[PDB]
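The structure appears below as structure tokens.
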Amino acid sequence: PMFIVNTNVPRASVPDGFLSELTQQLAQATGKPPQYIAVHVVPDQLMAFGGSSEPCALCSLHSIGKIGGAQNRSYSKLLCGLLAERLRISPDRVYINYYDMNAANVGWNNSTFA
Amino acid sequence: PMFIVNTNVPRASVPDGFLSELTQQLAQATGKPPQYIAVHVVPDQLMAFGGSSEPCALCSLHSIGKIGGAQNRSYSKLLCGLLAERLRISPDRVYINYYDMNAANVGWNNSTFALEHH
Amino acid sequence: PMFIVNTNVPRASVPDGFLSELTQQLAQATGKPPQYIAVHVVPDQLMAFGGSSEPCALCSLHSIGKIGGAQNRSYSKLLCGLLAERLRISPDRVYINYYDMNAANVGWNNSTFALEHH
Ligand SMILES: O=c1c(-c2ccc(O)c(O)c2)coc2cc(O)ccc12
């Protein structure tokens, strides 16, 4: 799994430990080993949500499987909770796009997962 | 809806008002309320289009519905027009990827937009 | 086609001519002409792979067609080889997401690549 967060929150507001917490909690939530979890945090972005530049986040989660109705609702509660707690971003100013990737469409280690 | 612009145009060339104009014109174009429109502009990028580092942009628009043949052509005319006018980027050096997102695959406000079944 | 590389490798470690080399290698690999290849490299990123902040890359390749099982395997060998050689990133710390785009879902030059129907 691969999680990306883009936010206008300043880099200094990103707490020590944040990447590791995302790695560990996403490993739990998706049921995949932590060694395969990739996380990417992009602070200080020029963005608006609803025409306002108050804190907001635009995110994505790509996973080979483990994507669906109930699972995505769970991921959103977990991730919005983390963004609210750690970056002080309001949940209703977060978007998360979920992608269920075909193993043939994911490259890794000179090949693909198919 | 969510619109992202990545460009090698410098931040100083992004005009006052640009995010708001994108927000409002996208609300108008998609028929979605302005409150739900998110915009993200990323200047000063290291990128090339056709091997040339002349001004270019790589963009995406994600929407739950309102994606399709004629609508996407209309979005492209609007967005290329804005990028040409405001950032001075040639329309033929712009790519825009359109994504029709399923409501169940979009997170917001502690949940998703699939609130009908559980 | 559009290739994006996001990495925690520093900007100064990105060799001059990297974007041009990616352009040429991708044109060759996809069969699409160089003029239509777009490349974007984003260094100095805050990211981890498997919990480690050693060099890694998260990438995407979008193409209208020319995406699939065998071809994606070939692309991965090519792109990982390039990232390993040029950016000194180990192949098992690289992810590449492949996207087969519909022509109607790619905007360019004030329209899309769906020019056949109205
Ligand atoms: O899902 C993944 C995995 C993955 C992690 C653990 C596994 O056991 C497995 O088969 C696949 C690895 O990298 C990815 C990169 C992506 O852009 C999307 C999904 C994944």
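Note that chain A carries Swiss-Prot numbering, so the residues on display, from first to last, are 2-115.
Every residue gets a Cβ built from N, Cα and C, even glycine.
Annotation comment: Swiss-Prot describes A:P2 as active site, proton acceptor. Positions annotated as substrate binding site by Swiss-Prot, on the basis of experimental evidence: A:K33, A:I65, A:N98. Quoted from Swiss-Prot for the published mutagenesis A:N111 to C: Causes formation of interchain disulfide bonds with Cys-81 from another subunit.
In this structure, the recorded positions that sit close to ligand 1, with a C-beta under 6 angstroms from any of its atoms, are A:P2, A:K33, A:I65, chosen from A:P2, A:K33, A:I65, A:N98, A:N111. Candidates A:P2, A:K33, A:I65, A:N98 (recorded positions) were compared with A:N111 (mutagenesis position); none lies inside 10 Å Cα-Cα. According to DSSP, A:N98 (substrate binding site) is assigned to a strand segment. Listed recorded positions A:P2, A:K33, A:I65, A:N98, A:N111 compared with chain C at a CB cut-off under 8 A give A:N111 as the close ones. Chain B has a C-beta under 8 angstroms from the C-beta of A:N98, taken from the recorded positions A:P2, A:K33, A:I65, A:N98, A:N111. Around A:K33 (substrate binding site), a 10 Å sphere centred on its CB holds 16 further CB atoms from the protein chains shown. Cα separation, A:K33 (substrate binding site) to A:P2 (active site, proton acceptor), rounded: 8 Å.
Neighbour density for the residue listed as 'active site, proton acceptor': within 10 A of its CB lie 23 other CB atoms from the protein chains shown. Every protein chain considered, the tally of other Cβ atoms within 10 Å of the Cβ of A:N98 (substrate binding site) stands at 18. Within its own chain, A:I65 (substrate binding site) has A:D101, A:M102, A:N103, A:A104, A:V107, A:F114 as residues 6 or more apart in sequence whose C-beta sits under 8 angstroms from its own.
Counting every protein chain shown, 16 other Cβ atoms lie within 10 Å of the Cβ of A:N111 (mutagenesis position). Separation of the C-alpha atoms of A:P2 (active site, proton acceptor) and A:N98 (substrate binding site): 13 Å, rounded to the nearest whole number.
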